[PDB]
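One structure is given here, and the rest of the page talks about it.
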Amino acid sequence: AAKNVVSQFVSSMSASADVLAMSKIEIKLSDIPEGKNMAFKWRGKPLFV
Amino acid sequence: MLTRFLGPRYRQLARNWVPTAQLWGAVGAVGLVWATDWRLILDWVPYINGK
Amino acid sequence: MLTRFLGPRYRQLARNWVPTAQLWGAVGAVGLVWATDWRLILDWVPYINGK
Amino acid sequence: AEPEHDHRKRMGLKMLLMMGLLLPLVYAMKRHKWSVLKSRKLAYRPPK
Amino acid sequence: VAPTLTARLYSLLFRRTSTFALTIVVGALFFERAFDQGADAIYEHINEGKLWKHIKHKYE
Amino acid sequence: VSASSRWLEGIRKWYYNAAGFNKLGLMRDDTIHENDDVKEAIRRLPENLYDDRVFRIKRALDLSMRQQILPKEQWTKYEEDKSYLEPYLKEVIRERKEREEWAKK
Amino acid sequence: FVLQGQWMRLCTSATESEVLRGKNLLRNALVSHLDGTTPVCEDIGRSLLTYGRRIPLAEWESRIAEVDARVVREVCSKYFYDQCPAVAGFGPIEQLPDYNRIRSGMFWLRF
Amino acid sequence: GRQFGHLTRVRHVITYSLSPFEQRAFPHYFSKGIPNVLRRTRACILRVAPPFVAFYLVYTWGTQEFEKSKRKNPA
Amino acid sequence: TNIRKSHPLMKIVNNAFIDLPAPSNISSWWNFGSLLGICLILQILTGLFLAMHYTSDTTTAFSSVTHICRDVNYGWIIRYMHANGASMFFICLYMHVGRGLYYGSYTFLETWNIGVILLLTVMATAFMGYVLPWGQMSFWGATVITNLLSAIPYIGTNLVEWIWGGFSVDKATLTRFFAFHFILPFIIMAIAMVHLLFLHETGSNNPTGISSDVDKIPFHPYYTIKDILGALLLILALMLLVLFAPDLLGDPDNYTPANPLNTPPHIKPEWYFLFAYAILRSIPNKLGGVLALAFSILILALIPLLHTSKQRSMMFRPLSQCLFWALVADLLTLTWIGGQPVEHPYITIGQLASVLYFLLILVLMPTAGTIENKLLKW
Amino acid sequence: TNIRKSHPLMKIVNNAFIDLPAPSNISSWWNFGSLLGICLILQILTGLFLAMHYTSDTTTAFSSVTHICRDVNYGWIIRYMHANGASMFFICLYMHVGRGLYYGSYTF
Ligand code: HEM
Ligand code: HEM
């Protein structure tokens, strides 16, 4: 019984409305000219192309 | 200056508590293993393969 | 059974602490008045008419 | 960015004026009580 | 007049922790006000950046 | 014996003056940190030394309070510094180590 | 603490009953003390040196008689209330209160 | 534990003291005051100051080397 | 007899700050204990009022804070007393740990260790505190730091995501910190009571390091008033900051609402961590840096075993006095470095101060002690 | 001698729940004091976890609470243990005040 309650309380700090996780992002290549680093938002994290 | 604890008696004392200190490690091992459902370790145990 | 405190001595004791208990009420009066800026009371006081 | 700007500086003026009165005052209070220890004189009078 | 000042002050108002308190509370009243006058009056004199602006923009 | 000893001795006399407890009328052994061995040795001091030791320490605490110091004349000269406590402490340590040797067997 | 408590109490609240005890104690002490030639001769000699007169018992009684509670708390206040003591300590006095605290016990915050 | 009366044993020491209402709170405040502070400063400068100037020198240098490293002339 | 002495409640108070035998000796360096206490209730008192208005969701995090300073009556002094109180708290904290080391107060094993726990605790408390207004620095300072635990082998990942409440410093991460930043100061206070319980077993140490049982004085009226005066000074310091230079110790960058893709170039923790930040980056290793940064504060617990002198205080030991201030100065260098970009001079000098900090404590001070003994024929 | 008795910390514990002389007498009505203690930490423990998610603004007040029971892992037992713990707390509270009145414990 002890682990169960303790685990259940431990678990209460992980998942949620948080399996947004993510996509397959579609980026137009002709928008990034030679030499530029264009950053986008993906999986809540910055993505460099 | 831990030389105060270095002698025959102290050596006998250490041997006497060895089985106990060993068994206390057995308890802590299984204890963590079971409490975290140690995927790595538990797979070897027959009947505790709940996958 | 507050009769234990009823007698001549106790009566002398009460008179002796009267000026003190009175003055302690003067302190509490002004004390609240000043601390809440008692509009009602303070208006009468010369120089404390900050309106 | 700081609408309070002026108000605080008025309190600040009061804070310096007040502390410029309280500080020495508390010092003298503390000086007065330690008086007893600052001027205490010792003497040692062993036998023989 | 000078020794008797601190003296009389002790005599009539300081012994009895009563009066001693009665006075500091009463003394806090007058002081709080007189300090806020002078203090603000000081804040004004070093400034004059607001308030006399009123005499201009309104008065109706 | 020669220049050599005097040099170490004068290096020691220099630190002593720098350590500066003598300015508070203290003695080397008065500044010793009290531990078990030290507590026992303080306990074994004869009446006179124990009394002197307390007055010395009191004189100092009193000074360290008002953060004054003693007139130069009354500082405790190196040389003139009595290790009154040393022999007692040495014996207290010497006693303990015996129990400690006995405890190994 | 207790000694001081009593001075303060007497300064601020001497009850009437106890003042009669104190008075009675004094009449008994005086009269009991002036018993036998020696104490009396000593009283004559000292009294002349210090009063210039010899105060007849009848007058001391009169003086004692005049004391009532008000007088006690008035007169005690004059000498005891918020005054600095002269303190002398000898023996194992580690716990003799600090002077500041002995001085603080010479008045009280309720009064 | 603790408590006065049970701290330690002391004998033969007298202590003369005076009521605060009898003495002044600032006897020779500047008269003896300032000399003392100089003395205390003197007593400790050689032990306190040296590490601080050592930092100070390393601070101003380190700053200059930083600023002057971010410019270029030939090459 | 006397009520103050025997009433089950007052006894405590009495034996804690009234009759308690205290050295006639203790100086200003001893005021920091009471000031730490005052800093604590102050952070609790203003902190509470701030919580009656602050809302803990990213949407209004920054907003509520602004709401506080503009709309909430006097919410600005409250807000600033809070922020500055945190700094004052750290100044006193560092001063307190300073006094302890210089004077050998650490010989009180338990009292001191409770203090180390008090340190980590108020530290952990404040790290979370500053994430609250959800400023650029908050989010980012919150990101830099949290991630540190990701170096712990086999578990850093799982752990960091676990205290994150996701895969990043999200919504979960803000409410969490609000909650802990609320409950930690209460636990701090209870632990501080045990600090005092243990301290009261021995009484205070003093400037000479010599026992003072022979000259003890009652805490009241001496140290009640010497404590009163020194609190007024702490009020001066505190008020000087909030009423004149409120942002002086604060980054301007935290005044810009957080942005997870932004990433400022500037990026530093609050002033009271700079020395530790320096020590951390001075190591070109993920595990190293973090391990070293930990060892940087947890070393306060090694100090007692490194005591080597036959004297407790440093008052009568000059080799050590010199080494001590070198240690202070070396931390001041560490502070300075940590506030500078990881480039030119700064890298190597930052790596020098680091080794030094450790050499000064782990080897130079212990050795100076042995030499000073030798010099006294001890 | 014995550590439990003299360590400045354990003393407390020891003299509070180990060696403390107690009547051989006290019955079930005496259990409510400890249950009140348990109710307290329980309300504190679950209550805390609830605060790591609940947001305190009218806009999300209700919402966050719902968020807790649906999205937050086991946020529902936590939420309910909290709510019910409050009731349990009152039951024991009333029982405790009951025992006191019946048995004259109020003479303290
Ligand atoms: C929550 C912050 C802290 C508070 C409120 C606190 C409270 C106090 C108080 C009230 C004293 C009374 C005597 C004095 O100040 O000298 C004291 C002394 C002491 N504290 Fe702390 N303290 C705190 C943090 C620390 C820290 C960080 C340490 C060291 C790791 C520490 C170790 C000590 C020691 C060893 C003493 C004994 C001082 C002596 O007698 O010389 N405490 N503390
Ligand atoms: C339990 C009493 C406390 C409460 C209720 C409390 C609550 C808060 C809240 C709601 C904020 C965000 C609002 C704002 O930033 O003005 C905040 C900021 C902060 N408080 Fe606390 N806290 C408390 C104790 C502490 C303690 C012990 C410290 C450590 C000295 C602390 C240092 C901070 C810091 C560093 C910040 C963020 C910086 C800033 O003011 O902008 N507070 N606190």
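Just so it is clear, chain I uses Swiss-Prot numbers, and the residues here are 2-379, in order.
Cβ atoms here come from the backbone N, Cα and C positions, even for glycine.
In the three-state DSSP scheme, I:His182 (heme b b562 binding site) falls into the helix class. Residues or ranges marked as heme b b562 binding site in Swiss-Prot (evidence: experimental evidence): I:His83, I:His182.
Recorded in Swiss-Prot as a natural variant, I:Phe90 to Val carries the remark: In strain: 65, 66 and D. Sequence-distant contacts (6 or more apart, same chain, Cβ under 8 Å) of I:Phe90 (variant position) comprise I:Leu37, I:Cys40, I:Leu41, I:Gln44, I:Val123, I:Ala127.
If you look up Swiss-Prot, you'll see I:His97, I:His196 marked as heme b b566 binding site. Its Cβ placed at the centre, I:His97 (heme b b566 binding site) has 21 other Cβ atoms within 10 Å.
If you look up Swiss-Prot, you'll see I:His201 marked as ubiquinone binding site. With a 10 A radius on its CB, I:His201 (ubiquinone binding site) counts 16 other CB atoms from all the protein chains. Secondary structure at I:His201 (ubiquinone binding site), as computed by DSSP, is coil.
Less than 8 angstroms from a Cβ of chain H: among the binding-site residues I:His97, I:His182, I:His201, that describes I:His201.
Within the same chain, the residues at least 6 positions away from I:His196 (heme b b566 binding site) whose Cβ sits under 8 Å from its Cβ are I:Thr112, I:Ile115, I:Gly116, I:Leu119, listed in sequence order. Taking a Cβ distance under 6 Å to any atom of ligand 1 as the criterion, the recorded positions I:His83, I:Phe90, I:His97, I:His182, I:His196, I:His201 reduce to I:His97, I:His196.
Note on I:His83 (heme b b562 binding site): other Cβ atoms within 10 Å of its Cβ, all shown chains, come to 20. With a cut-off of 6 Å between Cβ and the nearest atom of ligand 2, the recorded positions I:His83, I:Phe90, I:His97, I:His182, I:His196, I:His201 reduce to I:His83, I:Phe90, I:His182. Each residue contributes its Cα atom, and for I:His83 (heme b b562 binding site) and I:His97 (heme b b566 binding site) those atoms are 21 Å apart.
The number of other CB atoms found within 10 A of the CB of I:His182 (heme b b562 binding site), across every protein chain shown, is 21. Separation of the C-alpha atoms of I:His201 (ubiquinone binding site) and I:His182 (heme b b562 binding site): 29 Å, rounded to the nearest whole number. Under DSSP, I:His196 (heme b b566 binding site) is assigned to a helix (H, G or I) in the three-state scheme.
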